[PDB]
Amino acid sequence: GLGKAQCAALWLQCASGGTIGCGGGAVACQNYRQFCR
Ligand SMILES: *[C@@H]1O[C@H](CO)[C@@H](O)[C@H](O)[C@H]1O
(Lines of atoms letter the chains of each structure in order from A and count residues from 1; the text may use other names and numbers.)
(Lines give C-alpha, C1' and ligand atoms only; values in the text may rest on other atoms or scores of the structure.)
Protein backbone atom coordinates (compact mmCIF):
# COMPACT_ATOMS: atom_id res chain seq x y z
CA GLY A 1 0.00 0.00 0.00
CA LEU A 2 2.78 2.40 0.98
CA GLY A 3 -0.18 4.68 1.65
CA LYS A 4 -0.14 7.13 4.52
CA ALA A 5 -0.84 5.34 7.77
CA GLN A 6 -1.65 2.45 5.52
CA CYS A 7 1.92 1.33 5.80
CA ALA A 8 2.34 2.10 9.48
CA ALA A 9 -1.03 0.64 10.34
CA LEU A 10 -0.14 -2.42 8.33
CA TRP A 11 2.81 -3.16 10.61
CA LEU A 12 1.12 -1.84 13.75
CA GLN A 13 -2.02 -3.84 13.08
CA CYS A 14 0.08 -6.97 12.73
CA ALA A 15 0.73 -6.40 16.40
CA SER A 16 -2.77 -7.58 17.26
CA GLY A 17 -3.80 -9.18 13.96
CA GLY A 18 -6.23 -6.56 12.64
CA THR A 19 -4.71 -5.57 9.30
CA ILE A 20 -6.60 -4.54 6.19
CA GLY A 21 -5.62 -7.84 4.58
CA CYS A 22 -7.93 -9.64 7.00
CA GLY A 23 -6.87 -13.30 7.08
CA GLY A 24 -3.77 -14.79 8.69
CA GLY A 25 -2.38 -11.34 9.44
CA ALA A 26 0.55 -13.28 10.86
CA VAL A 27 2.39 -13.04 7.55
CA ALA A 28 1.43 -9.37 7.28
CA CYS A 29 4.22 -8.62 9.72
CA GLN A 30 7.03 -9.74 7.46
CA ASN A 31 5.33 -8.22 4.45
CA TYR A 32 6.38 -4.91 5.99
CA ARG A 33 10.12 -5.61 5.68
CA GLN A 34 9.52 -6.52 2.04
CA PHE A 35 7.34 -3.48 1.32
CA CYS A 36 8.57 -0.98 3.89
CA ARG A 37 12.27 -1.42 4.62
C1 LIG B 1 -10.55 -11.09 6.41
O2 LIG B 1 -11.31 -10.63 5.29
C3 LIG B 1 -11.35 -11.62 4.22
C4 LIG B 1 -12.11 -11.00 3.04
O5 LIG B 1 -12.73 -9.77 3.42
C6 LIG B 1 -12.00 -12.93 4.71
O7 LIG B 1 -11.91 -13.93 3.69
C8 LIG B 1 -11.25 -13.44 5.94
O9 LIG B 1 -11.93 -14.59 6.46
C10 LIG B 1 -11.19 -12.36 7.01
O11 LIG B 1 -10.40 -12.84 8.10
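Residues displayed in chain A correspond, in order, to Swiss-Prot positions 20-56.
Just so it is clear, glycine is given a Cβ too, placed from its N, Cα and C backbone atoms.
According to DSSP, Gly40 (mutagenesis position) is assigned to coil rather than to any helix or strand. For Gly40 to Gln, Swiss-Prot lists a mutagenesis experiment annotated as follows: No effect on glycosylation; when associated with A-42.
Under a cutoff of 8 A between CB atoms, and with a sequence separation of 6+ in the same chain, the neighbours of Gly40 (mutagenesis position) are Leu29, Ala47. Among the mutagenesis entries in Swiss-Prot is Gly40 to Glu, noted as: No effect on glycosylation.
Just so you know, the Cβ of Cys41 (mutagenesis position) picks up 10 other Cβ atoms within 10 Å once every protein chain is counted. Here the residue is the original one, while Swiss-Prot reports the published mutagenesis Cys41 to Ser with the comment Abolishes glycosylation.
Listed in sequence order, the same-chain residues six or more apart from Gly42 (mutagenesis position) with CB atoms under 8 A from its CB number zero; the list is none. Mutagenesis annotation in Swiss-Prot: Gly42 to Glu or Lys, described as No effect on glycosylation; the structure shown retains the original residue.
Quoting Swiss-Prot on the mutagenesis of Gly42 to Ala: No effect on glycosylation; when associated with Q-40.
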